[PDB]
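Shown next, in structure tokens, is the structure this report addresses.
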Amino acid sequence: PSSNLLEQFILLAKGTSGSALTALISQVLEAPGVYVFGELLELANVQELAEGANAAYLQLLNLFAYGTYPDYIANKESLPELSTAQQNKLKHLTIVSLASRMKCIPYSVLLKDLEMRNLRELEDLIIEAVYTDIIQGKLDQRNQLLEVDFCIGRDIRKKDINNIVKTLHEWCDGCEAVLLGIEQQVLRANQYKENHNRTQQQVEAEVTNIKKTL
Amino acid sequence: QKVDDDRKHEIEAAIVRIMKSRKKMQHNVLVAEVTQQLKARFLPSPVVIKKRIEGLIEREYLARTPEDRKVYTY
Amino acid sequence: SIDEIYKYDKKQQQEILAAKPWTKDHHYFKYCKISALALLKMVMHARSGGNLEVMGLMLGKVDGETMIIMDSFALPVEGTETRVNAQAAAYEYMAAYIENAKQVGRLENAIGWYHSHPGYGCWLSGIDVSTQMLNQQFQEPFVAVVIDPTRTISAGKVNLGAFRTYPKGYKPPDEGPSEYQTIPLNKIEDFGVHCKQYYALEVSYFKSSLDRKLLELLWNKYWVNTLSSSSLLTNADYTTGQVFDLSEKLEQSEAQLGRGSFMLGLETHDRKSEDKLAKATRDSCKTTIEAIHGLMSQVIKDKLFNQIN
Amino acid sequence: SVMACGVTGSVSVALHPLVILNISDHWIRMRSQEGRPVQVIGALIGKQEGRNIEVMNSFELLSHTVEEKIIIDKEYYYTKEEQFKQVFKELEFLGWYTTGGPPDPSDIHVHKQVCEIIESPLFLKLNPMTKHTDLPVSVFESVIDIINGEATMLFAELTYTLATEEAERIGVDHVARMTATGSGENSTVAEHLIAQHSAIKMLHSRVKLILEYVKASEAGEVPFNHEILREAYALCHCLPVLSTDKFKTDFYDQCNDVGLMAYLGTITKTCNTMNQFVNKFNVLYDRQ
Ligand SMILES: [Zn+2]
């Protein structure tokens, strides 16, 4: 029901805004389920807040859409104080970014990037994130690694599109290169078949010539 | 009737117990062994045993297969 | 020309049937070419409902030492052959089919019979030997094709064995393929008794249009997903069995070759022992190329998905 | 125009590979017999359960061209129907098939005759001269539309599926494996590489659709399709499947094992050639 609630908040944001819109943003960041905030960022009232005097909530939303937990820790003064749900959601987003970048996550990176002093708390947060259908994977405690098979994505509106286009272009170029390579190998196989064929009728021509000779 | 039924299940016990420790046939090989082992009991009765061995095909336990009576459930 | 084989030359067939070169040599027919259509139809009929013992007629023609199968079809069997043979209303059906084909186009006549061996191997039993011997009396040539629907799952592929019988009293001069097949205890007895009364033809499939059609359809709908790991060959029962069978075949070849060195002037042994070496090598080569194709599809896909960019 | 516009399929049609193979064989043989790709006409049989139609088998029909019109030998069709009654009774007639491109003003008459035969026939047309990667098979139904005040029969394309069983799957997979093998060896890796070429092309087409959509979204469209572009970006981040030392250890492990097996196969082929060379050499000059 996260998508339905987010759509309802979008519809409400087309009207009421200001102090109410900040309350809606706080509810979004506190209500579990919403793992994507790109829907809210494109609303014209978010831009209205951008030209509006209030900016702490908008900076918090921008960091939730693009930044990670260390960015919030650095901005602990310029951002509104988070709740337990908001902190857990931001940590989940940071773990999501880490998993998306690299699949097998050592425990050292998790402790460093999330201010995790106790590894038990790290395990609790990891299992909480997995059990809420956010990330799918396996944990290796002997190697102190977090193997993530699948993870959700992050928001993309402003600057990551160029990277996506570059990534898509690289994939398209790579697919074309393999397609051309397969065609070359097929042509080589046909040439080898022709060469094998060419060696054949020469033998029969050699045989038939001797048959005519005798 | 009781002793006839006794004989009729004793012959089945003998045929299964022997042919489980032995091989099989194609048309007429196993009948000889069961007649030999039932020689000391009573007459071979080839027609009765031939009619009875083909009644187990509706089941398994080395049957014969309804479509062609030659492939048994080995 | 891929489609040249589909051309029917009636006068040429009549000329071959008048010449009867097979009467001059009992090993005359060496090759069996089967259309993709006939293969599919016979395998589909053989599979029918799981493992059913069924049979049919094959339509085709002859070309030198090669027997060509173009099509196939089945006969009515009320009450699963409640009468003698799997024919019942056979003659009527056969004649009707023949005339209908002659009208709609098919001008190929009877070239043989096919039947299935559910899970017991491709071979000729005493009944099938006598049937193909009678099929060598009436309809001069004829070929007995045997299919294994249950081994199409077990072995994974399975070939459609094509066979021809020797006339009563005639001995194979030296023909000894030494080919091993797994035959059930209740079937291996009859198998060994009549095994030498016939020989196996080399079965081959001209690269036509019907074959590549099926290959495309499958790899464009069901096998379009070229993942499924990459090697079902990893299960070491089929390759290992072929490897072990190859080891036994060459071990027997050496034992015969070692004993054949003392006998000076035995030409038959030489030909047969070299024939075994050749057959064993091809089986290894076909197994090798299958594994090579398996890794080639593996390498191209695995390299792409993991580290494309 | 013989094609109906705005008409959706009313029944579901299930097709089997046997029908396609029969159509292909008919077309190939008629091409071989009479030069150009002569159009073929046959019939469809199978099982129908209400609105679910399953085409399991197909056969051929005798046709004659008189007055520039294809007349189906419906007496031949009924004789062959009774002939099939002797072998299979559970299969019922479903429709007729032909070969060609778009429907021509000759197939309408044939479908009219077939609809005169049975209640509701199915029309299937195969294109043997296709060039795209899609299946050139389409199923059409009979629909009556009032065109210019006159009831004209039209063809409505049916969104047919292709149903198969385990048996047919295994058999066709075996035939594909055979097609991998060549005559002696005509083409073995060619089909294998084209097989992966089609799969890569299928994925390559999907990437183009995503790439075009992002480009359009950058200019117009919906600025953010929400869970879609979010996930599309996540799949571009999951694209580099991270590999560790063990996976490369196992990947090189598999390559070396079968590569050694490939080396053994080459040795086995080489010694056979050596054995053939030795046997021929022992007859060339040597005695005993
Ligand atoms: Zn048989």
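Residue numbering in chain C adheres to Swiss-Prot, whereby the residues present occupy positions 24-332 in order.
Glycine is treated like the rest: Cβ placed from N, Cα and C.
Sequence-distant neighbours of C:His140 (Zn(2+) binding site) (same chain, 6+ apart, CB under 8 A from its CB) are C:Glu76, C:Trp146, C:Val169, C:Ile170, C:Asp171. Marked as Zn(2+) binding site by Swiss-Prot: C:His138, C:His140, C:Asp151.
Look at Swiss-Prot and you will find C:55-192 tagged as domain 'MPN', backed by sequence analysis.
Mutagenesis annotation in Swiss-Prot: C:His138 to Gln, described as Abolishes ability to deneddylate cullins, without affecting the 'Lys-63'-specific deubiquitination associated with the COP9 signalosome complex; the structure shown retains the original residue. C:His138 (mutagenesis position) falls within a strand segment according to DSSP.
Within 10 Å of the C-beta atom of C:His138 (mutagenesis position) sit 22 other C-beta atoms, taking all shown protein chains into account. Between the CA atoms of C:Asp151 (Zn(2+) binding site) and C:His138 (mutagenesis position) there is a gap of 9 Å. Take the mean position of the Cβ atoms of C:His138, C:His140, C:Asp151, the recorded Zn(2+) site; other residues of that chain with a Cβ within 8 Å of it are C:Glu76, C:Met78, C:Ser139, C:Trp146, C:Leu147, C:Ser148, C:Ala167, C:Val169. Residue counts for the domain 'MPN' (C:55-192) under DSSP, helix first, then strand, then coil, are 45 helix, 38 strand, 55 coil.
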